[PDB]
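> Before I ask anything, here is the structure I am working with.
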There are 2 protein chains.
Amino acid sequence: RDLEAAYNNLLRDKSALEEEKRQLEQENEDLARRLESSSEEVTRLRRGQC
Amino acid sequence: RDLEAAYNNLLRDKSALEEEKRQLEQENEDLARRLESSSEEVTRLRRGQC
């Protein structure tokens, strides 16, 4: 199936990478939100304590 | 080029996805590091260390 097959094997790889990308985006946005929340806690504490 | 063009478009997509995944992995590690630093600063502040 040479060229047909090679195309279908690339479709499968692309789907695999797209899923990995989706996982990393979801995890990075969670980390980014938690960082900003931690940063806001730092400045809030410092405003009241330092 | 129907099949030939579709194949080459996928070659391009795969190459772009691999680079986006590496970028995302880099930013994942950077976010985790910054989040860990922030969390330690919150801990210091909560025990009175400005």
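Here chain A follows Swiss-Prot for its numbers: 122-171, in order, are the residues you see.
Keep in mind that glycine also has a Cβ here, set from the backbone N, Cα and C atoms.
Straight out of Swiss-Prot:
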type: VARIANT; residues: A:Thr164 to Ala; note: In strain: BALB/cJ
> Sort out the sequence-distant neighbours of A:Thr164 (variant position) for me: same chain, 6+ apart, CB within less than 8 Å of its CB, listed by position.
none
> DSSP three-state call for A:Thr164 (variant position): helix, strand or coil?
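SS state of A:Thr164 (variant position) = helix.
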